[PDB]
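So the structure is just underneath, and the comments pick up after that.
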Amino acid sequence: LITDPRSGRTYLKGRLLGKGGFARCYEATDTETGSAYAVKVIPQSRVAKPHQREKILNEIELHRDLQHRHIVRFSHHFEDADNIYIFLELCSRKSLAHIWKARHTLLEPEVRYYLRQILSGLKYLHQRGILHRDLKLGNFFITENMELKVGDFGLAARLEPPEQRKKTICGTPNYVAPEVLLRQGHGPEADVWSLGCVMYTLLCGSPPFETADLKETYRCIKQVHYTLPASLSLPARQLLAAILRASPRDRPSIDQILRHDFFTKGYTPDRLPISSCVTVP
Ligand SMILES: CC[C@@H]1[C@@H]2NN=CN2c2cnc(Nc3ccc(C(=O)NC4CC4)cc3OC)nc2N1C1CCCC1
C-alpha cells in the first residue's frame, strides 16, 4: 500500500524486505519522483515504553548525519500515531547475511574485499565517537555495485570512557565481545571483536563460538574457545588470533588490522561480480 507524512507526500510500499523484532521493512518509492528507499516501519505501540522510545530516537539521532560510502545513508523519518517510518539507503543486493545464507562461505579475496569496506565504515563511525555495537553479516548492506554499507544503528552508542559507559549486555550473542558479557560495556575494541567474528563466519561458514546453547557460547567467548580450520590461510588465522583476544586492549585497532599481512600481502578484487551474491565468483 501507501505511506505519507505532514506534507502529504506519498510513497508506494513495495515488497517486504524482512521483519524481526520489531520493525517491518519495505522497498518504498516516492510516488512523484520515483526515489527508492528501504523503509523501516516501526509501530508506535512497540516503542511506547521509555527504553524502547529512547532506543528508536537514539538510532535516528546517531544515524541522521552519517555520511560515508561504507555507511548506510539515513534519508529521513516521519511519524504518525501508528508508525515511525525510517527511510534509509536501499541496497539492491540485500545484506551479507543474505549472501552468507546463499554461499555459506566466501573465498579469502571476497572476505578481504568486504572486511576492507566494513573497516572503512567502522573507522568513520569510531572517528565520530559512535560505536556500532551490533556488527554482524545481517547489518552489512550490499548495493548493486557490490559496495558494502554498514547499517542498522538500532544499538549504536556514543563512545564513552570505561567508567562512564553503560554496562548493559546487548548485541548479537554470536558476535558479542567477552568484556560485554562481563558487564564492562562496549568500547571500540568490542566492535573490533565482532569483526573478528564476522571474518571467521565468512571464512568458515558459522560464527566462531556457535554452540547448541547460549550459555555454552558465552563460556566459549569468555575463554576464547574456538577452532581455527586448517584450510584457512596463515594470514587469516594470524589475523583471527590477534583480533579474538579476551582482553580488549590486546586487540588490534582498525589501522593495525589493515596493516596486517592478511590485507597487505593478499589479493583484493577491485569489484566482485553480482553473481557472487548467490554462487562462487
Ligand atoms: C531497511 C532495514 C535494513 C537497513 N538498514 N539500513 C539499510 N537497510 C537496508 C537497505 N537495503 C536493503 N535491501 C534489501 C534487503 C532485503 C531484500 C530481500 O529481497 N528480502 C527478501 C526476504 C524478502 C531486498 C533488499 O533490496 C532489494 N535492506 C535493508 N535492511 C534490511 C534488514 C532486514 C529487512 C531489510
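Residues displayed in chain A correspond, in order, to Swiss-Prot positions 52-332.
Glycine too: its Cβ is placed from the backbone N, Cα and C atoms.
According to Swiss-Prot, the feature domain 'Protein kinase' maps to 62-314, an assignment based on sequence analysis.
According to Swiss-Prot, the feature ATP binding site maps to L68, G69, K70, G71, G72, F73, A74, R75, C76, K91, an assignment based on sequence analysis. Cβ environment of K91 (mutagenesis position): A74, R75, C76, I135, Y136, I137, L139 lie under 8 Å away, each six or more residues apart in the same chain.
Swiss-Prot gives this note for the published mutagenesis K91 to R: Kinase defective mutant, abolishes activity. In the three-state DSSP classification, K91 (mutagenesis position) falls within a strand.
If you look up Swiss-Prot, you'll see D185 marked as active site, proton acceptor. Within the same chain, residues at least 6 positions away in sequence whose Cβ sits under 8 Å from that of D185 (active site, proton acceptor) are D203, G205, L206, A207, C221, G222, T223, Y226, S245.
Under mutagenesis, Swiss-Prot gives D203 to A with this note: Kinase defective mutant, abolishes activity. Reduced to three states, the DSSP call for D203 (mutagenesis position) is coil.
Among the mutagenesis entries in Swiss-Prot is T219 to E, noted as: Kinase-defective mutant. Residue environment of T219 (mutagenesis position) contains 13 other Cβ atoms, counted within 10 Å of its Cβ in all protein chains.
Close contacts with ligand 1, defined as a Cβ under 6 Å from any of its atoms, occur at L68, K91 among the recorded positions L68, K91, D185, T219. For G72 (ATP binding site), the Cβ neighbour count at a 10 Å cut-off comes to 5, with all displayed protein chains included.
Apart from the site residues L68, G69, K70, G71, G72, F73, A74, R75, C76, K91, the chain places the Cβ of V92 no farther than 8 Å from the centroid of the site's Cβ atoms, the recorded ATP location.
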